[PDB]
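Shown next, in structure tokens, is the structure this report addresses.
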Amino acid sequence: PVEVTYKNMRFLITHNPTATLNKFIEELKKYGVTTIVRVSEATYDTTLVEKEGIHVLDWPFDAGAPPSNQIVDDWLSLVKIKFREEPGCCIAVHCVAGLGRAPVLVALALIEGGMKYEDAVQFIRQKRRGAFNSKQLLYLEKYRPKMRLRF
């Protein structure tokens, strides 16, 4: 469980539980996460998660493949609204391995928050070493930001 914080944003990058749901739920609730963004095939049932009060959003894309335009647009709007309506909260992004798709979204949040892509890569790699493969680093390098988040 690795946590990334920048300005008004706080993220928890997680993976499929190593160990079962109860420990997982308790940990998320303790971190203040109000939303889980699952971008891959997930190994747990949402029904218990939602009963605990954490909405799950399922925006999957292929491992190593870049997220669709819609996914990026939807993610950036969620980041824009959620942290303002619930200041101090945490957003969880979940990946199969917690090394590619989930850090990629967090990198996009950091870039749209003012970081250049190399700053964001290092910012996440400081918390989760070995994140991002070559295909994914190139995507972050080529990404051209909308630059519409306000702080």
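The residue numbers of chain A are those assigned by Swiss-Prot, with the residues present covering 9-26, 28-160 sequentially.
The backbone N, Cα and C atoms fix where each Cβ goes, and this holds for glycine too.
Annotated in Swiss-Prot:
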type	residues	note
MUTAGEN	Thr13 to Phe	Reduces trimerization
MUTAGEN	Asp71 to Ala	No effect on catalytic activity
MUTAGEN	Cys104 to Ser	Abolishes enzymatic activity
ACT_SITE	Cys104	active site, phosphocysteine intermediate
BINDING	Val105, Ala106, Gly107, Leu108, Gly109, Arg110	phosphate binding site
BINDING	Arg110	substrate binding site
MUTAGEN	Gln131 to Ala	Reduces trimerization
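Inclusion criterion for the mutagenesis positions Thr13, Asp71, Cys104, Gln131: a C-alpha placed within 10 angstroms of the C-alpha of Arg110 (phosphate binding site); this criterion is met by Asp71, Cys104.
Reduced to three states, the DSSP call for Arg110 (phosphate binding site) is helix. If you take the Cα of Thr13 (mutagenesis position) and the Cα of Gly107 (phosphate binding site), they are about 17 angstrom apart, rounded to a whole number. The record gives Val105, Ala106, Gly107, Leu108, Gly109, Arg110 for phosphate. Within 8 Å of the mean position of their Cβ atoms, the other Cβ atoms in that chain belong to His23, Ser49, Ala72, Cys104, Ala111, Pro112. In this structure the alpha carbons, written CA, of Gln131 (mutagenesis position) and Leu108 (phosphate binding site) are 13 Å apart. Recorded residues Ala106 (phosphate binding site) and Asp71 (mutagenesis position) have their alpha carbons 13 Å apart, per Cα-Cα distance. According to its DSSP assignment, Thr13 (mutagenesis position) is in a strand. Classification of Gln131 (mutagenesis position) by DSSP places it within a helix. Here the Cα atom of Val105 (phosphate binding site) is found 11 Å from that of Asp71 (mutagenesis position).
A simple Cβ count within 10 Å picks out one of the recorded positions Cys104, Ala106, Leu108 as the most packed, and that one is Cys104. Here the CA atom of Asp71 (mutagenesis position) lies 13 Å from the CA atom of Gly107 (phosphate binding site). When the alpha carbons of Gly109 (phosphate binding site) and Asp71 (mutagenesis position) are compared, the span between them is 10 angstrom.
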